[PDB]
Amino acid sequence: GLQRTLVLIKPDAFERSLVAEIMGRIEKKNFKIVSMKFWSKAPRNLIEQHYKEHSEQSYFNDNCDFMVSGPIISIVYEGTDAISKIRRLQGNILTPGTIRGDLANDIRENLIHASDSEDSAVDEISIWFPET
Amino acid sequence: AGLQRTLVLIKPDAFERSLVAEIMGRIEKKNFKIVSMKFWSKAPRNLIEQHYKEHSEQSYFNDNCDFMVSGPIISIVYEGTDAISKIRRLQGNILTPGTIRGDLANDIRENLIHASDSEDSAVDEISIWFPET
Amino acid sequence: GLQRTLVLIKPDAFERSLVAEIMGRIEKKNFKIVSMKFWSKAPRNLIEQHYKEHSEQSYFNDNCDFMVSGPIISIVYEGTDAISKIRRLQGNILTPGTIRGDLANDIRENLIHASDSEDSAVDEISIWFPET
Amino acid sequence: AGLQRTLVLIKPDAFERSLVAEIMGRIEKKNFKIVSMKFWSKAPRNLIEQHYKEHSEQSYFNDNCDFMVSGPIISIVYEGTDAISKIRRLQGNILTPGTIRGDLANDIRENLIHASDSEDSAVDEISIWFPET
Amino acid sequence: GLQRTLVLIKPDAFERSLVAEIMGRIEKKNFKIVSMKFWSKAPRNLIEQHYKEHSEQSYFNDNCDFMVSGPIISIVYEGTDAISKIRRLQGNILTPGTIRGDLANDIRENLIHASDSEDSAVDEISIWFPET
Amino acid sequence: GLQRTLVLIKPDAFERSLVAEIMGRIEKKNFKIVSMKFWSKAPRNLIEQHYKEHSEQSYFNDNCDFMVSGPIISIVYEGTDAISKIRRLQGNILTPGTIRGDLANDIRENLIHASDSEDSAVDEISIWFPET
Ligand SMILES: O=c1ccn([C@@H]2O[C@H](COP(=O)(O)OP(=O)(O)O)[C@@H](O)[C@H]2O)c(=O)[nH]1
Ligand SMILES: O=c1ccn([C@@H]2O[C@H](COP(=O)(O)OP(=O)(O)O)[C@@H](O)[C@H]2O)c(=O)[nH]1
Ligand SMILES: O=c1ccn([C@@H]2O[C@H](COP(=O)(O)OP(=O)(O)O)[C@@H](O)[C@H]2O)c(=O)[nH]1
Ligand SMILES: O=c1ccn([C@@H]2O[C@H](COP(=O)(O)OP(=O)(O)O)[C@@H](O)[C@H]2O)c(=O)[nH]1
Ligand SMILES: O=c1ccn([C@@H]2O[C@H](COP(=O)(O)OP(=O)(O)O)[C@@H](O)[C@H]2O)c(=O)[nH]1
Ligand SMILES: O=c1ccn([C@@H]2O[C@H](COP(=O)(O)OP(=O)(O)O)[C@@H](O)[C@H]2O)c(=O)[nH]1
Ligand SMILES: [Mg+2]
Ligand SMILES: [Mg+2]
Ligand SMILES: [Mg+2]
Ligand SMILES: [Mg+2]
Ligand SMILES: [Mg+2]
Ligand SMILES: [Mg+2]
């Protein structure tokens with residue numbers, strides 16, 4: 001049944017004016033906002049926690065710098081099968097019909113983060129909304 | 001030529017969520033044309049049970065009929081090249097973004113739209129909804 | 001409070017594929033369909049009844065011929081102040097933001113008819129939906 | 001330069017009707033930028049009564065506060081040239097198609113969005129919603 | 001009442017990815033493209049000619065600079081009452097429902113030029129499309 | 001991985017008023033116009049060259065006729081992995097989410113051509129934009 005998932009709207013969505021576009025696509029699939037924060041600039045330690053599984057990758061520091069280059073919005077979304085369905089909505093830059101498929105064309109600057117599992121979800125929600 | 005007719009139901013959840021034009025617009029933009037259309041403020045359960053007769057022995061059969069009579073429905077006959085299979089692809093499923101259910105639905109039951117899935121289904125569903133054959 | 005109004009989607013909306021576009025705009029303003037009929041070709045006497053107040057005008061026969069040149073949809077819409085609000089949504093070809101303002105550019109071929117008063121509404125609903 | 005900040009509330013009827021992104025998108029497309037934003041699953045009535053204090057003596061005052069706490073709200077500080085008056089025009093009213101209320105709302109109470117109507121209103125409403133001035 | 005009119009799509013439209021959005025609003029109102037040129041950077045002479053009437057105004061030089069800061073598209077559009085209609089479609093940054101009304105918020109960067117009279121239309125068409 | 005690719009917007013897009021819709025989908029994916037020509041009626045030679053690989057197929061002549069039955073736009077687009085990405089955006093009349101997937105239902109009238117390889121892209125760019 002109901003799941004909650006963590007979504008980040010990335011700084012490129014703000015620069016390109018696609019924040020409502022991305023949010024609108026999740027809204028139209030009937031997912032509801034449980035929690036939301038706007039960060040004019042997200043603290044670097046939060047981004048590094050969020051991406052900690054990536055700490056050894058070559059792209060790690062650069063992606064963090066990107067994630068801190070403009071605003072982000074963190075959202076907890078709720079709905080039936082939210083984790084997997086919001087992941088599919090995110091998609092990838094090769095898959096038309098998805099957010100990244102229609103609107104992104106970059107390895108790094110790809111508009112949206114969504115939790116990919118139950119464990120990452122629980123962990124990511126606790127990073128951005130620790131009051132709970 | 002390659003011309004076919006198919007049957008589409010707009011389900012009560014579409015009226016509930018104000019998605020009726022969005023769904024029809026998606027079919028319209030693919031160049032399919034309305035041939036007949038009826039608005040049912042509430043559909044006779046008899047008609048629903050016929051429409052879903054192949055499903056009469058499943059657990060979900062009664063809950064679904066219930067939902068199907070819980071608000072309005074629109075039944076539409078559409079026409080165009082390869083209409084049955086193309087409108088079916090448009091309908092898609094709740095897992096495939098880009099399709100109607102993919103973009104707009106999130107439930108096994110409340111899924112906004114029905115399209116005929118074969119030439120045989122279409123003839124039969126059209127007969128159910130537009131008996132004036 | 002609640003009113004009902006009569007709407008015709010005209011044959012030019014079918015030819016130009018704007019049926020859902022027009023209907024969508026009324027839907028987004030929170031008006032509900034009470035009754036609807038599709039007419040592959042509307043009987044001429046219905047069109048002539050519908051436009052009877054116009055019977056002496058120079059455009060009368062030509063407009064009827066147009067109205068019979070392709071399909072029409074007649075709809076009874078319900079909502080708060082439906083007559084006047086749907087009229088304003090229809091607008092005219094000079095008023096951006098309205099249906100005719102955004103999508104039409106013709107004296108005759110103007111996509112949509114809406115009832116303009118309580119009396120015309122009651123009368124027009126009885127023409128297209130006489131079962132009541 | 002001509003830079004201003006304004007306060008916008010997305011009302012509970014927007015969440016109800018799934019119009020939140022549509023409204024925000026209309027402000028986004030006019031090139032206004034979010035400066036601060038908060039999501040309230042339910043807003044303290046105290047905050048609403050302050051926000052609508054100039055209205056405390058009207059018949060509709062209590063019914064409106066009721067509605068304002070009947071579901072979520074988002075409060076947003078927007079920034080851009082002439083932001084107060086331009087976002088106010090975007091909001092418009094239920095009689096003017098082309099504006100947010102014009103296209104999407106049909107009620108005197110449930111009207112989807114509030115925008116500050118003056119420089120004085122904005123400073124005060126921003127203070128209410130984002131007391132961390 | 002068939003007319004042709006000249007439209008310029010300004011560099012801010014390319015910057016903000018609003019090109020198709022703007023052209024679509026004109027298309028949806030049933031106007032047709034009669035000719036079109038894409039300029040990666042317009043010759044400054046063309047811009048000075050185009051805004052000649054404004055050569056004495058204080059914003060003239062900055063505006064010319066703006067108009068050469070990115071690509072522009074020059075379009076000749078045709079349709080009934082095209083000059084007046086496309087001008088209304090263009091609108092102003094105050095009134096919603098128009099291109100500028102919905103999408104612009106600046107006295108200089110306002111996305112679209114449209115001819116405002118029969119004379120300026122003849123003139124501007126000859127500036128951008130001299131081959132007639 | 002910056003590439004240029006050639007896109008043709010076909011006469012059925014003008015007929016159905018889908019020009020901006022199609023161009024917008026490419027724009028929204030962050031591809032840029034590098035050059036563009038509008039042809040009220042393309043020289044048949046250009047069309048024959050363009051579809052040379054198909055000169056032996058049964059649909060060759062009808063297709064050439066179709067391609068000259070109304071306006072076309074030829075566009076050179078640039079961006080990361082542009083040839084492959086715009087091809088996917090183009091898609092096919094079976095799979096929703098693409099231009100053809102959403103908007104076309106014909107084996108001939110399918111709205112958009114996009115180059116399918118590095119070689120055809122060089123070639124087709126030289127056909128429509130010989131000045132390089
Ligand atoms: O080569 C890469 C791979 C990933 N990323 C960034 O790091 C994030 C997480 O990487 P992952 O491969 O898990 O992508 P995702 O799960 O978000 O699709 C991506 O979304 C990118 O923004 C990057 O900058 N370079
Ligand atoms: O577990 C289920 C499966 C089916 N349905 C309903 O019954 C219809 C027919 O079921 P089917 O599996 O054939 O789905 P469809 O072909 O419509 O995609 C569906 O559209 C649902 O509305 C349901 O309520 N519960
Ligand atoms: O000169 C005219 C005036 C009107 N009409 C048609 O007749 C309808 C009714 O005329 P009216 O002036 O009442 O326009 P409306 O009330 O629909 O705005 C219009 O919508 C047009 O389709 C026409 O063909 N020629
Ligand atoms: O008769 C009324 C008038 C006002 N309102 C509510 O109170 C708010 C403030 O009223 P106002 O007349 O100032 O409208 P606004 O400035 O918001 O357009 C409105 O947005 C409505 O939500 C109401 O419920 N009933
Ligand atoms: O104070 C001003 C007024 C005008 N303009 C620019 O000059 C153009 C022509 O000015 P005009 O007042 O004629 O505007 P328009 O007729 O295009 O609305 C405008 O579109 C703006 O881009 C400007 O830069 N500063
Ligand atoms: O049976 C056919 C197949 C192709 N075409 C046309 O010829 C073009 C090139 O054919 P191809 O199979 O290469 O299609 P594409 O690569 O563009 O998908 C298509 O876009 C169609 O417009 C046609 O008219 N009849
Ligand atoms: Mg990952
Ligand atoms: Mg089935
Ligand atoms: Mg009238
Ligand atoms: Mg007020
Ligand atoms: Mg001027
Ligand atoms: Mg090919």
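Count begins at 1; order follows the chain as displayed.
Every residue gets a Cβ built from N, Cα and C, even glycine.
E:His113 (active site, pros-phosphohistidine intermediate) falls within a strand segment according to DSSP. Counting every protein chain shown, the Cβ of E:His113 (active site, pros-phosphohistidine intermediate) has 18 other Cβ atoms within 10 Å. If you look up Swiss-Prot, you'll see E:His113 marked as active site, pros-phosphohistidine intermediate.
Around E:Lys10 (ATP binding site), taking its Cβ as the centre, 25 other Cβ atoms fall within 10 Å, counting all chains. Following the DSSP three-state reduction, the secondary structure of E:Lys10 (ATP binding site) is coil. The ATP binding site feature in Swiss-Prot is assigned to E:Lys10, E:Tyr59, E:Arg87, E:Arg100, E:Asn110.
One mutagenesis experiment catalogued in Swiss-Prot, E:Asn63 to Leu (Swiss-Prot position 62), is accompanied by this note: Increased affinity for NTP and decreased affinity for dNTP. For E:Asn63 (mutagenesis position), the same-chain residues that are 6 or more apart in sequence and have a Cβ closer than 8 Å to its Cβ are E:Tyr51, E:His54, E:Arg108.
According to Swiss-Prot, the mutagenesis experiment E:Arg108 to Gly (Swiss-Prot position 107) carries this note: Complete loss of affinity for pyrimidine bases. There are 13 other Cβ atoms within 10 Å of the Cβ belonging to E:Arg108 (mutagenesis position).
In this structure, the CA atom of E:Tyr59 (ATP binding site) is 16 Å away from the CA atom of E:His113 (active site, pros-phosphohistidine intermediate).
Site extent for ATP: the farthest pair of Cα atoms among E:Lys10, E:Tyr59, E:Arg87, E:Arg100, E:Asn110 sits 21 Å apart. Counting other CB atoms no more than 10 Å from each candidate's CB, the binding-site residues E:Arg87, E:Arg100 peak at E:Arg100. In terms of local Cβ density within 10 Å, E:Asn110 ranks first among the binding-site residues E:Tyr59, E:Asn110. Classification of E:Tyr59 (ATP binding site) by DSSP places it in coil, neither helical nor stranded. According to DSSP, E:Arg87 (ATP binding site) is assigned to a helical segment.
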